[PDB]
Every structure is written in structure tokens, then in C-alpha cells.
Amino acid sequence: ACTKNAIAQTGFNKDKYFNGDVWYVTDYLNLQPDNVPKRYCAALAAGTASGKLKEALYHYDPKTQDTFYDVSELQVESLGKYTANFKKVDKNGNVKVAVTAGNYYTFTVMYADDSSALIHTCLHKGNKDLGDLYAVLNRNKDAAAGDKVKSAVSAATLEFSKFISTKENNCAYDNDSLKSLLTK
Ligand code: HEM
């Protein structure tokens, strides 16, 4: 179940978030914790391409080896709040599972600055969703969450101590593949 109307950052700077670079997930929280694993790697690239907001996603489960990439076109609901489609692709942008109506995610940027961000997403696949997922992002894959993002977590009524870190997984990313997916 999706249960949160996540509030977008006051003064959100869309060009700085959507600048073509990679964001690494450093910490995450699902409000339905059993919906996602406790060991995981994820990253995204976000940018504008051909006049549209795009994200490219990467997921990796270091226990099961499940690996997948997605390309997403984002439509604007309001500043910092988007509805994204997705197509599953290989790392080269070739399609594995096509866009399908009813497969989509909402995406809200709750906080962002030059190095860090806090986002909410609720993923829908037909009549099923993956619950409310929060992620702390950083421009540096290893970086510890700083004071400002932690203030944003607390101002959303969340407890940062409940987030799961991705650090123990020693994740590695294919940054060229991920960024290049923005034009796919
Ligand atoms: C960082 C922003 C994230 C976005 C925008 C996001 C979005 C998505 C999307 C679009 C899918 C479906 C992909 C497809 O079928 O083609 C998906 C699947 C999944 N996501 Fe995320 N995700 C994000 C982060 C995470 C994080 C941090 C976790 C933590 C475990 C996670 C766990 C999963 C799992 C387990 C699946 C597989 C669901 C299934 O196979 O039914 N993702 N995610």
C-alpha cells in the first residue's frame, strides 16, 4: 500500500538535481519493511534529455544476484513531484520488459543539495505496489548522511535510525551505462 503524500523540498532546484549525474542510495526505509530485502544496492541517474525529465535506475541484490536496469520518463505533478513510467532494459538500453500502463512510480524529492538528497517513491505494478520507500541519496557512493538530510528525515516524521545502510554491501556501479541510459 502507498500511504504517504510526500512533501517536496521548499525551494527545490530541479536543474541541480536533474543534472545528468549519478545519485547513489546510501540508506533506505520501506514502511512495509518485508517488501524489500535488508541487503541491497541501488543508484539512479537523473537529467533532462530531448526536453523531458528522465531517470535511469539500477538495482542489485547481492544475495540473489538479481540485477536490473530501468529507463523512466517523468511527468510533472508539481515542483519536485513526478510520476514516472519505466521500461526494464539491459545495461545497453535494450528492452527486456516494455512500458506498460499500470506499471509506474511516483517520485518526490523531499530534500536536495549539492551532495545529498532524500526521496520518496511508491512503485505500482498493475493492482500491486511495493509500499512507501524512502531513500537517502549522495553524489559519493560511500558517504555518510549529513546533518541537513537527517533534519529533512526528522521533519518528515521518520527515524533515521530505522533506515538500512547499503554500506555493508560494498556496491559497485556501472556509471557510464547508467548515465547513458538517460538518452534511451
Ligand atoms: C532509488 C530510487 C528507487 C526507484 C525510483 C525505484 C523504482 C523501482 C522500479 C521502477 C522497479 C521495477 C523495475 C522493473 O520491473 O522494471 C523496482 C523494483 C524493485 N525495487 Fe526499487 N526503486 C528504487 C530504490 C530501491 C531500493 C533502495 C530498494 C531496496 C531494497 C528497492 C527494491 C526493489 C525490489 C526488491 C524490486 C523488485 C520488485 C519485483 O521484482 O517485484 N528499490 N524499483
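All residue numbers given for chain A refer to Swiss-Prot; the residues shown span 22-205 in order.
Including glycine, each Cβ sits where the backbone N, Cα and C put it.
According to Swiss-Prot, the features are:
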- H80: heme binding site (BINDING)
- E76 to Q: Stabilization of the ferric-NO heme center (MUTAGEN)
- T142 to V: No effect on NO-induced conformational change or on pH dependence for NO release. Increased NO association rates (MUTAGEN)
- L151 to R: Coordination of the heme iron center and inhibition of nitrite disproportionation (MUTAGEN)
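For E76 (mutagenesis position), applying a Cβ distance below 8 Å and a minimum sequence separation of six or more within one chain yields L65, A66, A67, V92, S93, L95, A105, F128, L203. Annotated pair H80 (heme binding site) and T142 (mutagenesis position), C-alpha to C-alpha distance, rounded: 14 Å. The distance from the Cα of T142 (mutagenesis position) to the Cα of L151 (mutagenesis position) comes to 9 Å. Secondary structure at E76 (mutagenesis position), as computed by DSSP, is strand.
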